[PDB]
Amino acid sequence: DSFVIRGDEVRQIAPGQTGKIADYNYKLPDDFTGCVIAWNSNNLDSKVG
Amino acid sequence: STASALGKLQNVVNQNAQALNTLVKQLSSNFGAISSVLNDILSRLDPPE
């Protein structure tokens, strides 16, 4: 599963985690197996406008 | 007239009553948890802890 989020919210992607994204957009199960990949796309996905 | 001649039966009754009473009394202990009542723990934390 793929998406793009803000830099501060990466800590909200964890089992048993709460916040604004983990409860309204994407919730992970408590016994989640698998794992998470995150990287930065500031110079590509951010525009001066 | 003279009492205390039936120590054995009274001792058996006292032993049973005391054992049951202390078994009931043990419910109030903490065992190192935050609280001794389940509802307070449930209604004050998310499930991870």
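The residue numbers of chain B are those assigned by Swiss-Prot, with the residues present covering 940-988 sequentially.
Cβ coordinates are placed from backbone N, Cα and C, and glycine is handled just like the others.
The DSSP secondary structure for B:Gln954 (variant position) is helix. One entry in Swiss-Prot concerns the natural variant B:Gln954 to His. Its note says: In strain: Omicron/BA.1, Omicron/BA.2, Omicron/BA.2.12.1, Omicron/BA.2.75, Omicron/BA.4, Omicron/BA.5, Omicron/BQ.1.1, Omicron/XBB.1.5, Omicron/EG.5.1.
When secondary structure is read from DSSP and collapsed to three states, B:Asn969 (variant position) falls in the coil class. Quoted from Swiss-Prot for the published natural variant B:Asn969 to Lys: In strain: Omicron/BA.1, Omicron/BA.2, Omicron/BA.2.12.1, Omicron/BA.2.75, Omicron/BA.4, Omicron/BA.5, Omicron/BQ.1.1, Omicron/XBB.1.5, Omicron/EG.5.1.
Quoted from Swiss-Prot, the note on natural variant B:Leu981 to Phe is: In strain: Omicron/BA.1. Counting Cβ atoms from all protein chains shown, B:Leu981 (variant position) has 9 others lying within 10 Å of its own Cβ. Classification of B:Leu981 (variant position) by DSSP places it within a helix.
Within the same chain, no residue at least 6 positions away in sequence has its Cβ under 8 Å from that of B:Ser982 (variant position). Recorded in Swiss-Prot as a natural variant, B:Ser982 to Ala carries the remark: In strain: Alpha/B.1.1.7.
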Residues near B:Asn969 (variant position) in space but at least six apart in sequence (CB under 8 A): B:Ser975
Length of the line joining the Cα atoms of B:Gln954 (variant position) and B:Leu981 (variant position), in Å: 36
